[PDB]
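Structure first, commentary second.
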Amino acid sequence: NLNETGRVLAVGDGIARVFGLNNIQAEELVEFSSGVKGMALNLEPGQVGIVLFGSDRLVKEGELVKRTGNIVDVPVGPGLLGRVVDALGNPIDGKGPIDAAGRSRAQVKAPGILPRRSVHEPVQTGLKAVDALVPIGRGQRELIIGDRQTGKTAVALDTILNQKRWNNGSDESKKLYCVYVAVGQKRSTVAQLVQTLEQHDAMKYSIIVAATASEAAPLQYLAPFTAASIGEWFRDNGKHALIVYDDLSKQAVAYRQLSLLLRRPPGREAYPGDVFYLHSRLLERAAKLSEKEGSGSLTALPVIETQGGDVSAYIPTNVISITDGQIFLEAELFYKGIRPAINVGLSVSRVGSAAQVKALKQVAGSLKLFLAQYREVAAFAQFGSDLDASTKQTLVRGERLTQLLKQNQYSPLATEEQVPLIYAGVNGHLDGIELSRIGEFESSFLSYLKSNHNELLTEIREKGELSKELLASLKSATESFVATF
Amino acid sequence: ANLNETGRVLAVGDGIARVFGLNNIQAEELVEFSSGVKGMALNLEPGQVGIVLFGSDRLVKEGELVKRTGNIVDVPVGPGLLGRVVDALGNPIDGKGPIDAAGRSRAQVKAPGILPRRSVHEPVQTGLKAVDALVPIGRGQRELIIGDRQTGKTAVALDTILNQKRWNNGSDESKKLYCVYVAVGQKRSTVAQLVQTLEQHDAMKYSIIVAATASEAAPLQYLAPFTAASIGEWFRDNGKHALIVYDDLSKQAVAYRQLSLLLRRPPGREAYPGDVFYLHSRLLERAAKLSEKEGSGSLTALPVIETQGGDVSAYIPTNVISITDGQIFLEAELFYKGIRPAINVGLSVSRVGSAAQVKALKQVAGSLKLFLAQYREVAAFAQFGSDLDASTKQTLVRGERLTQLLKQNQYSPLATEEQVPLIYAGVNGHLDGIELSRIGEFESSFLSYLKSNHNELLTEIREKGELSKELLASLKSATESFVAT
Amino acid sequence: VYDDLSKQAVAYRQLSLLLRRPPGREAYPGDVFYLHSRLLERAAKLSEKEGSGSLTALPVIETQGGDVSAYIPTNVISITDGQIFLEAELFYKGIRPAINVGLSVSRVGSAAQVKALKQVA
Amino acid sequence: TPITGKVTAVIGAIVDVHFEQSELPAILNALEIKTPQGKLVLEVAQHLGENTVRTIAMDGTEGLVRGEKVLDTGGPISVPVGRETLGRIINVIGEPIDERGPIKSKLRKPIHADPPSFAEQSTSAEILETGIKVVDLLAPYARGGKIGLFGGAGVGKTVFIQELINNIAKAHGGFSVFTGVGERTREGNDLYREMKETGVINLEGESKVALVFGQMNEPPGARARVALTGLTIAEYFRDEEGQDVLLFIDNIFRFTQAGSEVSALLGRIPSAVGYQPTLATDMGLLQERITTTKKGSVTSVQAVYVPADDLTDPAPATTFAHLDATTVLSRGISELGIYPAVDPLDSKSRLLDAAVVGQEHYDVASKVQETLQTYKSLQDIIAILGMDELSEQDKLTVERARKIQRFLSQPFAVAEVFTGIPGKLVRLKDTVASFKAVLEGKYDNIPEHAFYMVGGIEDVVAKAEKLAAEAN
Amino acid sequence: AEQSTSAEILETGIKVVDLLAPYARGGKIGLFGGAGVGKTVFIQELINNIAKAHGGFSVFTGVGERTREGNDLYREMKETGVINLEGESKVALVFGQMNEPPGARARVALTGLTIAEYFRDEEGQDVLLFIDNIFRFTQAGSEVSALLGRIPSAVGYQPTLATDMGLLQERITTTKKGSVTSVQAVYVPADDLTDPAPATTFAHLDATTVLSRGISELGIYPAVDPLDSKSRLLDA
Amino acid sequence: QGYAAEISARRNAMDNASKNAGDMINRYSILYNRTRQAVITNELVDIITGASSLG
Ligand SMILES: Nc1ncnc2c1ncn2[C@@H]1O[C@H](COP(=O)(O)OP(=O)(O)OP(=O)(O)O)[C@@H](O)[C@H]1O
Ligand SMILES: Nc1ncnc2c1ncn2[C@@H]1O[C@H](COP(=O)(O)OP(=O)(O)OP(=O)(O)O)[C@@H](O)[C@H]1O
Ligand SMILES: Nc1ncnc2c1ncn2[C@@H]1O[C@H](COP(=O)(O)OP(=O)(O)O)[C@@H](O)[C@H]1O
Ligand SMILES: [Mg+2]
Ligand SMILES: [Mg+2]
Ligand SMILES: [Mg+2]
């Protein structure tokens, strides 16, 4: 009798100890008489611990409980494109049922060691500071760690917007579909975000998964995992996907809540022992597949929220260890006028130049190393002592390179527009220009090439590299413009 | 064996006792054991009850008899307590015979509602110039006295009591202000000598003393503030004014965190329980100004908090500051430089001062508080030795004169009429010309000049309590003439 | 020579925790101090009547970044009769053994030092 | 037949009720107990099992005897809603506490209700002029948006709001709802005086605002529900009336503070810092209800308390994410004498964008930040060496910076009894031009003191001239 | 009611004391500085002086006293004359070895207190109670309360710390019959005065006689430092 | 002569620097305590919370 059903013994705080259910599986979905569904996480002889996806004011002692017989899964396929679903994969935008092609589980095994490929495919983020210093690669997971109100989401958001350059195209192997995963955010914000995507015709290749704070803790916990399965889909069918988690810091808080309430002993700061295993079996799910598998791939941009700039924290360290580098963002640099406030000193990419564009690779070789020297000289000129020709020369250029990296939000720049700017920087053609001039210089120089030397922009774009001839013309195009005005 | 009004002790330890029985007992109801020790049913469970011990657990044996009082813990309240020293229970500890109480009030009273109240508007001369000028106290206000060890925290509360003698010996009632000192966690000698000083100044006649020595069990120190409060609440409801001073509440919380930890309660910040706020909250709220319908009575409270290393950012301190209507921080540094009372104008505050300050002081002292606030910023910024302009230097000269003028010896209370003149000169600048080492002698010599000459001005500010447009001129010509000589 | 007491405490902590005994500062039971105090006090200098025999103790404690303020170290340092504090930094300079004269102290001192060397020390 | 039960346990603000009948009341329901003093209201929290339930007291539990009879209400704590609540002081329970008779309302909705659907969310980018310099210039508030006023104890969170009510509630045109959660009972009374004198609340006439109080003096149960009570009233005028409403809350922190006192007795495993595991959710359900929908707009000014001046504290740290505008007060700024003690650096908003406040406004603001930032980054040097060691360029930025900081201060009409200086209301238009003029270096001759507690930029030059005659 | 209503100075016998940091009759004095400053020498002194001026006996109490030092102390005391076997001793010794369990350690102080109160209420003398060191007394409690299962307070110390301290300091006072002056050493944990143990101890201290190395270095005996030595009875 | 005036000023400059920097040390050293104690109490809370685990 009780094999497929059970009576509730206690209920509260989204937890429900039901009695019976001696044939239910681990992590299996269930349904109460009230209509509200739940998830079984603790299997014990006496009772079964279940977590509620909705309010608990509806469940009461002695209520009937039924099982689903299936592990919590979510609808997947192209249909979701442009739609906004919740943890479970149900539509929340109000635009009809989700037309899915298949259904995959929440928890999926990470791709094999055999079916992998070294990351070689770039991920144009449109951010010069990024594509030049810490390039992204199809199949890696680049962290975006920083304090509140710095510009973490910004970096991610602009990326999706930049993809419009190829998603409107015909070629598939070049496009890059985007999966935003809002977790812990308020519905107000999510609404405004999705509004902004549409204002840029970026919603058509974008899938959004909402797990606002108001929803139940188990939703916020499951949100990322289900969302990942959504993206994995493209990876398997030989397409490219780009998922953004924002943010795992909240997810751990959520997952911490189920543990404590299920009366599971806490580790450090109340987080469950396996809190690491929470993000490890998530990020590893994204990687570059073998040619046999489809040459498919899934890129990940995890987001973390530090307190007081303390990266030595419990959760952040757990994730820094997994991610293929991190884009550290400091509040202090933001006010100084460095926007986006990317600290090069601490931001790195483990894939490195392999992922970066070949063209942009040439124009900026030791650029990151040079910016390191700049901060070295910038700190030493604090003494208030005169500087020779060497220490002032690099100080002049290093100060302007930092000003060239500043780029406005919602303004992704193609590759053909980044190369030229960086070119004139690393060489030293901006040294002879005032700092408050670098601003308009960028826009003016671009308009110059798009009008006159447009042929070059077309070669850099297609070729993606720099030939002996292309450098010659590019060289002369730069000097000619400096002379102007 | 009546398991309805009496029960048996099941176990004892850690200052808690689990008795079996008492089915008709009220929550938080006073009780007594075979030994004669008084307890309190802090919690009620099915099959057992938790009782706190107000005495040593030595006297509580397992298997004894336990009778109930039938009434919640209360303390004798009335006019007969005046001049008498009692403990947390209300029993005499001085040995002058039993207390003449008019009635008995609960130890735990609820604060008056929002409707039966009125904004404070009755000045409460503390005798201190720097106090009744920057952060004055009014009948019904809750002024905090925060500061480190040996900084003069009680020295400000003590002088206030001795200054009330000027109205307590009068015929009128609304002018008199009864006093109720509360000593918790202090030494025997410390309180005994404190009482002696009151008798020397003949101030004990209008003052009530409640004792909760450190030797006494923690709970006594816990209930001491609440009971002592009810002693003064009496005067309030009768249309009289009372003044209670806690010295100190910071120790209480420590005594309470004891019973808090013993009863196994999840530790919070600094090992204080989460309900530590409701502790001081419920206590201070019972100090305000009633409406005219109630009796126009009031109860001014002066809680005291001891910090460490001048840390007002601590937990206990901030919790109190978010309840009291202003603080009077006492930095140690200023205390060693001679600047006594070491009132730090920077952190000192009065949320309802001007409203309950003499208009004679409101006129002569305008923007004096903010000036001093900005004073320390420019003063501590020019202490490097660097040369400044005339603007900053001019403000630096006048600031120093005011700072020294705020200084005052203990046991030397000055009438409002005597304070008004001193402030006037400071703001105008007449003191600026005066040497810095002559500021002290000048004050004692200036007061004699008015009494010997312009006595009429003193008598006018006394009664009227406000400076008219005419008296303002007569005063200026009288000070200016003295500055010249 | 006990090399080292630090490791001993860790072992003992393990037993104590597994046995579900109350955990103190840094997960060390209250009797951890009673442990070392009941060990070091065993070494001493017997009188002439007892046999004039003697037992010297050189306990070794490993600090974590110079933190002598830690629990275990504070216990040991309080019981012993002097320390031979060593710093890695002094080691790098060349000063080997790197015995910080400034901190290294001995409460007995000359009482137990050869007068031949005391006259020049 | 009324469902009845008996008490089995009474620990603090937590009472365990048991029902003989096999029908148990759901969660979030109310309960009542007969007492000589009146009636004690309970609220279901969780079903412990064995026909026993755990509930949270709404008032003092003194006198409660085990096994005493308990009557069921049949519905979650509800409170009267409608224009009938205006000009009346409602209690956490939903009963008049101003002694003016019962609120004869038409409908009575429960305090518990689910947050607006994602599709119902409506976003807006309209600016809201307050008159406050440090705000309308740096982090302007948005119409029908969420406002937050963080800060330690005695920094200026209420006094800041009081001014907002003295400048917006008057020229508003809609309705207002003030709810004092865990605050000085005295401040409530004085607040009542102000509403009467200003005429916002006329006993004989009509009123424009409703007063709901769950002061700190009240036990934890109340301090926990009061916020919900006040909110239910305001969401009515939002959907039912569909009219602009100003929701003033102070202080919102008490909401989680009051819930962390009972979490222990409820039998929950304390999370780090002592706070209950479900901090994020509870705080979530609250903020999600306080928002603008397609039926009406609501501007909420919530004040948040900062324990031990720690912004990293889980309580306030989970509040920022639920705000479109954040104005943090640092006690390190108030002690300088600068008021309001707004920290330009930490302060953020969503309206700080050139596509809304204008290109020039964006540039002027940014310049102010950079200047203030450069002063902070050299602060370490200043205390050690001094300005003598500062370079020519750096030394000029400091002075200018210090001028901008002092200029940020503004006399508050509500705080006139503290500053002794008449209030100063400055328009957004003039504020921008003002700082911009200071950046251009057109006032580097004027002394810094002339920027302290000054309203309009004209008043600066005026005050500078007055200081010339005072110099002797 | 048995408490006094006035604090009086207690003549010790040292100029550096009576003039700078005087001892309060029935108060608590803090002695800083370890061996090397002749701490022991400064203790036996107060025992002799008071024995000749006030004729009140003394009681030495050692909590977690080093068995080594305990030996050399006893022996030294026989060499100075504060303790004579054949004649008449003036001070009673009550040591509590470190190799003893917390239970005993946390009671050593009370043991020595009892003996001292006897000569206060019976013979009514100005007895001096020496405690070395008040710090291990708090540590003792901390280990005891630890094993009992009681939850650890702030910094790890016991919650009951506040009450315990008073169950020892309060008992040391001047009554109508006699008086007991406490001369107990103090140890500052990690050179930090914010810590509970020290914080709580100082709350009872009335005077402090510091013993600096730099003072004995100048050939100044005792090594009492005039600048650091302060008293709460230094007023007109 | 103007060299003797630099040394004289520089001798004053570094005198106040040692006084400010020195006194700044007596301020951060206090923050090192409250922060040391905080870490000792916080690490202790997790140890107690992991052991207070019951049913
Ligand atoms: N590139 C940029 N240039 C100028 N301002 C920016 C830039 N990127 C972001 N901002 C500003 O920073 C503010 C917050 O940015 P963002 O949303 O990126 O922070 P966040 O990391 O998402 O913080 P949270 O996680 O709390 O949302 C916004 O008001 C935005 O105007
Ligand atoms: N205005 C003053 N001028 C000179 N001395 C003062 C002044 N105020 C206080 N003192 C001295 O400071 C000493 C310390 O006593 P006081 O009670 O003022 O400190 P406290 O901080 O209140 O101590 P506690 O908080 O422990 O009671 C007093 O004995 C008194 O002589
Ligand atoms: N605009 C302001 N100008 C000057 N002082 C202010 C201002 N705002 C707040 N304050 C100061 O705060 C005190 C009142 O504190 P309050 O603002 O109620 O703090 P809280 O935010 O804790 O309620 C007043 O004494 C006042 O000096
Ligand atoms: Mg974000
Ligand atoms: Mg005091
Ligand atoms: Mg407030």
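Following Swiss-Prot, chain B shows residues 60-544, kept in their order.
Heads up, the Cβ atoms here are built off N, Cα and C, so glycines get one too.
Under the heading ATP binding site, Swiss-Prot lists B:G206, B:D207, B:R208, B:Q209, B:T210, B:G211, B:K212, B:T213, citing similarity to another entry as support. Secondary structure at B:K212 (ATP binding site), taken from DSSP and collapsed to helix, strand or coil, is coil.
Among the mutagenesis entries in Swiss-Prot is B:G291 to D, noted as: In ATP1-2; growth-defect. In three-state terms derived from DSSP, B:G291 (mutagenesis position) belongs to a helical segment.
Where Swiss-Prot documents B:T383 to I as a mutagenesis experiment, the accompanying text is: In ATP1-1; growth-defect. Within 10 Å of the C-beta of B:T383 (mutagenesis position) we count 26 further C-beta atoms, all protein chains included.
Shown in sequence order, B:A214, B:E365, B:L389, B:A391, B:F394 are the same-chain residues outside B:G206, B:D207, B:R208, B:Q209, B:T210, B:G211, B:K212, B:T213 whose Cβ sits within 8 Å of the Cβ centre of the ATP site.
For the pair formed by B:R208 (ATP binding site) and B:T383 (mutagenesis position), distance between Cα atoms is given as 21 Å, rounded to the nearest Å. Here the recorded positions are B:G206, B:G211, B:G291, and the one ringed by the most other CB atoms within 10 angstroms is B:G206. Taken in sequence order, the recorded positions B:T210, B:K212, B:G291 that lie near ligand 4, meaning a CB under 6 Å from one of its atoms, form an empty set.
Put simply, B:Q209 (ATP binding site) is 22 Å from B:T383 (mutagenesis position) when counted between their Cα atoms. Counting only residues at least six positions away in the same chain, the Cβ atoms of B:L389, B:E390, B:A391, B:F394, B:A401 sit under 8 Å from the Cβ of B:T210 (ATP binding site). In this structure the C-alpha atoms belonging to B:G291 (mutagenesis position) and B:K212 (ATP binding site) are separated by 21 Å. Same-chain residues at least 6 positions away in sequence with a Cβ under 8 Å from that of B:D207 (ATP binding site) are, in sequence order, B:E365, B:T366, B:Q367, B:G368, B:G369, B:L389, B:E390, B:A391. The least crowded of the binding-site residues B:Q209, B:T213, judged by other CB atoms within 10 A of its own CB, is B:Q209.
Taking each Cβ in turn and tallying the other Cβ atoms within 10 Å, the top scorer among the binding-site residues B:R208, B:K212 is B:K212.
Contact annotation for recorded positions (B:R208, B:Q209, B:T210, B:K212, B:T213, B:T383) versus ligand 5: B:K212, B:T213, each with CB under 6 Å from a ligand atom. The recorded positions near ligand 2, defined by a Cβ under 6 Å from one of its atoms, are B:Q209, chosen from B:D207, B:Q209, B:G291, B:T383.
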